[PDB]
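Q: I'd like to ask you about the structure that follows.
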Amino acid sequence: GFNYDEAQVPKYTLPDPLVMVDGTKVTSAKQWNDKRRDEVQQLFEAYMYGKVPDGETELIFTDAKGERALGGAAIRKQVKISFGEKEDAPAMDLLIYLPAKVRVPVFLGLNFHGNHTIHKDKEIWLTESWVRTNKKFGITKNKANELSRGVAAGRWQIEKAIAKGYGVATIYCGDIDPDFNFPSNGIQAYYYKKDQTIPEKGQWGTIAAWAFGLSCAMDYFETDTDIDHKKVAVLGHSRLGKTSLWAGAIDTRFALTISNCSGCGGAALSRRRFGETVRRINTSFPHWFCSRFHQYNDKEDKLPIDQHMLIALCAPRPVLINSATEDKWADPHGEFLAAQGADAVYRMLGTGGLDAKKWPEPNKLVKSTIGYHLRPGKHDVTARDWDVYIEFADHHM
């Protein structure tokens, strides 16, 4: 069964970010940047998240207008980003609030229930993608409707961000790939996956698909002269924080990466086997990871990576790991210990790494280049978490 007792955590050895797979010591920044970093990213692709397929991405952006809002406090934009010219064209909606002088720094993340859930604003478009039922937010049908406008606003503290000089941007994860809570292995998809350059075992990832979505949103930001595309912080909660951590890791355009209660296969060290384990996450969510990751059920000690090496991928750029005290499922101590295990790479690249020896006491940000915060209470995104995000962003961005 699952363990929530620190005293029962097994002994383990972590692979060393600073040792090449061939056994050569990594002794310089140059060597990390030229050889090891890409090697570590290729291990994550092949064993855990899967690789984004090659061949060009033909994004099309709507209008990008800009309307006063939050009377007004802010400009709102909604942009439809389509993948190609045909019917239908996967498409996703990007909702952006910016403060109403210079190119605006922005927090960008995926949401769980639709753009219209992040603020009451009646102008937000209602997604047509499938949505999950959710008791806490009173969502009882799988087609989005206006009754849930604003219900997840607590997780997106727009008014708070705006007052501090940041914009907020968001996309519903289900416009990218729905993450159904029921099994669907249709035959067409079974057959499409065989005729592929990447073999099935190494193909993306729900998580990797969602992370690609976020990089497509950075492509848009590059075209928008009201947004500072060099100061975008990518953030995410829970399964969407596993995503944000990966996206920020591999897309070096993001200035700052935030993982909020991302737990197993996100910030938490897999070898600790505390709370959620690899077998459990792959059993519950067989499409989230590449199928090669399934071979490491109950065998976390044979993984060629662990999540300290993911956090190290973000180096030199700032990364914040936020945990919640009651969120034992996520292994908050393991999330801290992963951050600690990237410290040497970040020091090699000339930054402060993680300024903490012991797992810190709750509710005080460690604000070093690798940041860590342990927030009292439940697995969630709260007003306090946003204060932390902004305190970190104000220091680094």
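Residue numbering for chain A follows Swiss-Prot, covering 29-128, 131-427 in order.
Cβ coordinates are placed from backbone N, Cα and C, and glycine is handled just like the others.
Among the features that Swiss-Prot reports, active site, nucleophile is placed at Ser268. Look at Swiss-Prot and you will find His409 tagged as active site, charge relay system. What Swiss-Prot lists as substrate binding site is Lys272, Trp359, and the listing cites similarity to another entry. Here the residue is the original one, while Swiss-Prot reports the published mutagenesis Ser268 to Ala with the comment Loss of esterase activity. The note that Swiss-Prot attaches to the published mutagenesis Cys291 to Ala is: No effect on esterase activity. Here Swiss-Prot describes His409 to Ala as a published mutagenesis experiment; the accompanying note says: Loss of esterase activity.
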Q: Do you know offhand how many angstrom separate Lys272 (substrate binding site) and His409 (mutagenesis position) by C-alpha?
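A: Between the Cα atoms of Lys272 (substrate binding site) and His409 (mutagenesis position), the distance comes to 14 Å.
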Q: Let me know how many other Cβ atoms fall within 10 Å of the Cβ of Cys291 (mutagenesis position).
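A: I count 28 other Cβ atoms within 10 Å of it.
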Q: Using a 10 Å cut-off on CB atoms, tell me which of the recorded positions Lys272, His409 is the least crowded.
A: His409
Q: Whole-number answer please: how many Å between the C-alpha atoms of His409 (mutagenesis position) and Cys291 (mutagenesis position)?
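A: So the alpha carbons of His409 (mutagenesis position) and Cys291 (mutagenesis position) sit roughly 6 Å from each other.
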Q: Sort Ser268 (mutagenesis position) into helix, strand or coil using the DSSP assignment.
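A: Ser268 (mutagenesis position) sits in coil per DSSP, no helix or strand.
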Q: Quick check on the gap: 2 residues absent, flanked by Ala128 and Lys131. Distance between their CA atoms in Å?
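A: Both gap-flanking Cα atoms are 8 Å from one another.
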Q: Please give me the CB contact count at 10 A for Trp359 (substrate binding site), counting all chains in the structure.
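A: So the number of other Cβ atoms within 10 Å of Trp359 (substrate binding site) is 19.
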